[PDB]
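To keep things clear, I will list the structure first and then write my remarks on it.
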Amino acid sequence: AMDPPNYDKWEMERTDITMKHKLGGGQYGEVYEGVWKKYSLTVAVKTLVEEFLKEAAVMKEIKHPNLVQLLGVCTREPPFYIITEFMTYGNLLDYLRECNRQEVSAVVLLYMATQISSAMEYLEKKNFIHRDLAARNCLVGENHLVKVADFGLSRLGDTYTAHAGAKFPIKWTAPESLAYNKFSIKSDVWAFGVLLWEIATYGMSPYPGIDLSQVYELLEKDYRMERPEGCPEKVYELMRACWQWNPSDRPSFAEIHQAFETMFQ
Ligand SMILES: Cc1ccc(NC(=O)c2ccc(CN3CCN(C)CC3)cc2)cc1Nc1nccc(-c2cccnc2)n1
Ligand SMILES: COC(=O)c1ccc(Cl)cc1N
Ligand SMILES: [Cl-]
Ligand SMILES: [Cl-]
Ligand SMILES: [Cl-]
Ligand SMILES: [Cl-]
């Protein structure tokens, strides 16, 4: 930590953190479990350049109860660290697959959807684009608390597939993103509808068995995924709204969050 001369309040003493093993069996790349000794606090620590420093810069501009919280950075000297909170129950997709379904009931699914749409309303308000919203990019803490993250998973199976030295998760990717490389808050809104279907099925893969090279074709012919067992009609209506072909026809996250709020009470 710096003395208030290029001061950055986020810079911390690398030595304050005890680095343990790679997190989640190595599924996150160079991310480690850590203890910030002086707070007795378990943390997540991503390590390694422009991309990495641009990510740290972005995280300093964002703060929301449902976005994973940046705690500090070590970016003076290598090896560079970005340090965030550690969320006890791990990524949402695995959580939903593994959970006690009597505990994670219909109302809990509603609560998860609602928290995520909150985070996305805040990114929408700040003019940020997520670009890879999916259950695999969300984290679960105590009492069903859910936060949106971005683990940079595209180069870490067939979830992502190549597009010009880019890899895209086709089944979460809006039609104008597939066809024109156009990303916006409205392509996040499309991805959010897919996320809602993940939550509604307790973590099933979307478009089951559908070959990736026929996805665009099908969507252009108005095919959409069917309503999951037990999913309220109103929630399915929101999903279908998120999957409107023209991005301008899709609701805002402000609208979506308000719709879930109304339901969640
Ligand atoms: C250690 C770390 C470093 C960086 C990040 N970064 C982000 O999560 C993030 C979130 C949002 C943005 C916003 N950004 C807007 C612009 N578009 C293009 C991209 C997204 C950027 C980065 C998270 C983490 N946290 C993290 N990473 C991997 C795994 C875990 C983890 C695993 C299990 C239990 N608890 C925590 N925790
Ligand atoms: C009561 O709300 C629900 O049942 C519910 C809400 C969100 C999702 Cl994604 C699925 C559900 N099944
Ligand atoms: Cl300051
Ligand atoms: Cl995890
Ligand atoms: Cl952005
Ligand atoms: Cl937690």
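Our numbering is plain: 1 for the first residue shown, then up by one each step along the chain.
Determined by X-ray crystallography, 1.8 Å, according to the entry header.
Note that Cβ sites are derived from N, Cα and C of the backbone, with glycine treated the same way.
Going by Swiss-Prot, these are the annotated features:
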type	residues	note
ACT_SITE	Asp132	active site, proton acceptor
BINDING	23-31, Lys46, 85-91	ATP binding site
MUTAGEN	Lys46 to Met (Swiss-Prot position 271)	Loss of kinase activity
MUTAGEN	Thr84 to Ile (Swiss-Prot position 315)	Loss of inhibition by imatinib. Loss of inhibition by GNF-2
MUTAGEN	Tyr160 to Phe (Swiss-Prot position 393)	Minimal reduction in ability to autophosphorylate
MUTAGEN	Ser213 to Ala (Swiss-Prot position 446)	No effect on basal activity, but abolishes ionizing radiation-induced activation
MUTAGEN	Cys231 to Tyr (Swiss-Prot position 464)	Loss of inhibition by GNF-2
MUTAGEN	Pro232 to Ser (Swiss-Prot position 465)	Loss of inhibition by GNF-2
MUTAGEN	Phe264 to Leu (Swiss-Prot position 497)	Strongly reduced inhibition by GNF-2
If we check Cα distances from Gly90 (ATP binding site), which of the recorded positions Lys46, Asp132, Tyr160, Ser213, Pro232 wins as closest?
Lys46
What's the end-to-end span in Å, taking the Cα of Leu48 and the Cα of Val49, for the 6-residue unmodelled region?
8
Find the Cα-to-Cα distance between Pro4 and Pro5 in angstrom, rounding to a whole number; note that the 2 residues connecting them are absent from the deposited model.
7
Å between Cα atoms of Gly157 and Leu156 (gap: 2 unmodelled residues):
10
In sequence order, which residues at least six apart in the same chain have a CB under 8 Å from the CB of the residue listed as 'active site, proton acceptor'?
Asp150, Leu153, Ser154, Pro169, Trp172, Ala191
Rounded to the nearest Å, what's the C-alpha distance separating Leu23 (ATP binding site) and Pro232 (mutagenesis position)? Just drop the number here, would you?
36
Please check the binding-site residues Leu23, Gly26, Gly90 against ligand 4 and give me the ones with CB under 6 A, sequence order.
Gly90
Assigned element (helix, strand, coil) containing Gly90 (ATP binding site), judged by DSSP:
strand
Could you state the whole-number distance in Å separating the C-alpha atoms of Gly29 (ATP binding site) and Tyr160 (mutagenesis position)?
15
C-alpha of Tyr160 (mutagenesis position) to C-alpha of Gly26 (ATP binding site): distance in Å?
17
If you count the C-beta atoms lying within 10 Å of each candidate's C-beta, which of the mutagenesis positions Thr84, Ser213 ends up with the smallest number?
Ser213
Tell me whether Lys46 (mutagenesis position) sits in a helix, a strand or coil according to DSSP.
strand
For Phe264 (mutagenesis position), nearby residues of its own chain (Cβ under 8 Å, 6 or more apart in sequence):
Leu110, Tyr111, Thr114
